[PDB]
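Participant: The structure that follows is given in the form of structure tokens.
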Amino acid sequence: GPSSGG
Amino acid sequence: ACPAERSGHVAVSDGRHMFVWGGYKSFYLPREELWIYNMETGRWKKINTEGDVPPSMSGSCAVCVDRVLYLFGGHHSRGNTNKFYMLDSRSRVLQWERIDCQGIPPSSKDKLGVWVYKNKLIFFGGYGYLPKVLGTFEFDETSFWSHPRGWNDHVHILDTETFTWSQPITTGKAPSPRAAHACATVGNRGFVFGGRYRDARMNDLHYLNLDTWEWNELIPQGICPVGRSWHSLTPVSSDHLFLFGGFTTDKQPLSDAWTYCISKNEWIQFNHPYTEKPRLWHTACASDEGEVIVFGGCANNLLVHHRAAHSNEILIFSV
């Protein structure tokens, strides 16, 4: 969701 | 009067007023709400905006240029976007405007960074879907198992004279693709520090010369800050960047603060009273009174969603 890739 | 706690919001400032929008908590904050923090009085004001209101998003990228707010990208309930909005706050009831830009926009993404230079908004990096585009893209294999996503090193210009997208032809070695890095502009130098890429939250520091489009890497002599993503990097003078918070490769939430001195190419650790308040995915804005206002973000590993300690605290650093 929003936090992937961080 | 205080906004709900949140991470992944945007905060932009004119040096006096800080405008807060979006983000999520434990989900997305109300899209029509714009929270205004008066940096001098310390008081909040909520207003409801109208017009082309963007969907509620995290990881959007916003700027404030002469009290016009610009917003690009982000992640809403159906994924990443590459829409561009503007909200004139110079005055009436604030009205969002979705700008149908000319040229090829960037790919849909969040958790990127932007530099402001003259009439140009220059966007770098981020996380989103596979992208014609200059630069490189690198998939995040943990997305393969929906649509796969990945990091980019793309540089894109939105020329506010015409609202036309374009890409500069750069020289030098770009930073790797990355997201949740932090960008800061001083003069004609667009600094970028850290960010997530593959299995690292990195510690490297670059700037893109916004006149000649040459990338430079900065190797500071001496002790550098630990690599991180989801940190803030804020210009506080013509010669100092202010670094706070973030998240290490080993999932440590950070509360250290540093100032990078541009002319000496040196990091200086910065003592402050919030050592027990680490924050990741907060925002930070400089005041006209030389302060940095940190708002929002998460005090622990927000990847454990049911344990995420989202915050609505204002942290005031005196730099």
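Throughout, chain B uses Swiss-Prot numbering, with the displayed residues spanning 27-52, 61-125, 128-167, 170-183, 186-359 in order.
Heads up, header says this was done by X-ray crystallography, 2.2 Å.
Yeah, the Cβs are placed from backbone N, Cα and C, and that goes for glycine too.
Pasting the feature list from Swiss-Prot:
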type: MUTAGEN; residues: B:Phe177 to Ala; note: Impairs oligomerization of KLHDC2-ELOB-ELOC complex; when associated with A-182 and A-183. Impairs oligomerization of KLHDC2-ELOB-ELOC complex; when associated with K-182 and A-183
type: MUTAGEN; residues: B:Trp183 to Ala; note: Impairs oligomerization of KLHDC2-ELOB-ELOC complex; when associated with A-177 and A-182. Impairs oligomerization of KLHDC2-ELOB-ELOC complex; when associated with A-177 and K-182
type: MUTAGEN; residues: B:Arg236 to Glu; note: Abolished ability to recognize truncated SELENOK with a diglycine (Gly-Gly) at the C-terminus
type: MUTAGEN; residues: B:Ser269 to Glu; note: Abolishes oligomerization of KLHDC2-ELOB-ELOC complex
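Just tell me what is around each of these and how deep it sits.
Facilitator: Counting only same-chain residues six or more apart in sequence, the Cβ atoms lying under 8 angstroms from the Cβ of B:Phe177 (mutagenesis position) belong to B:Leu166, B:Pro188, B:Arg189, B:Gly190.
Under the DSSP three-state reduction, B:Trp183 (mutagenesis position) is assigned to coil, being neither helix nor strand. The Cβ of B:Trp183 (mutagenesis position) has 6 other Cβ atoms within 10 Å, all protein chains considered.
In this structure, B:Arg236 (mutagenesis position) is part of a beta strand by DSSP.
Cβ neighbours within 10 Å of B:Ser269 (mutagenesis position), excluding its own Cβ and spanning all shown chains: 25.
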Participant: Specify the count of other C-beta atoms within 10 Å of the C-beta of B:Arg236 (mutagenesis position).
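Facilitator: A 10 Å sphere around the Cβ of B:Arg236 (mutagenesis position) contains 26 other Cβ atoms.
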Participant: Fill in the CA-CA distance, B:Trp183 (mutagenesis position) to B:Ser269 (mutagenesis position), as an integer in Å.
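Facilitator: Cα of B:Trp183 (mutagenesis position) to Cα of B:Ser269 (mutagenesis position) measures 23 Å after rounding.
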Participant: How long is the line from the C-alpha of B:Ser269 (mutagenesis position) to the C-alpha of B:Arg236 (mutagenesis position), rounded to the nearest angstrom?
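Facilitator: Taking the Cα atoms only, B:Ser269 (mutagenesis position) lies 6 Å from B:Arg236 (mutagenesis position).
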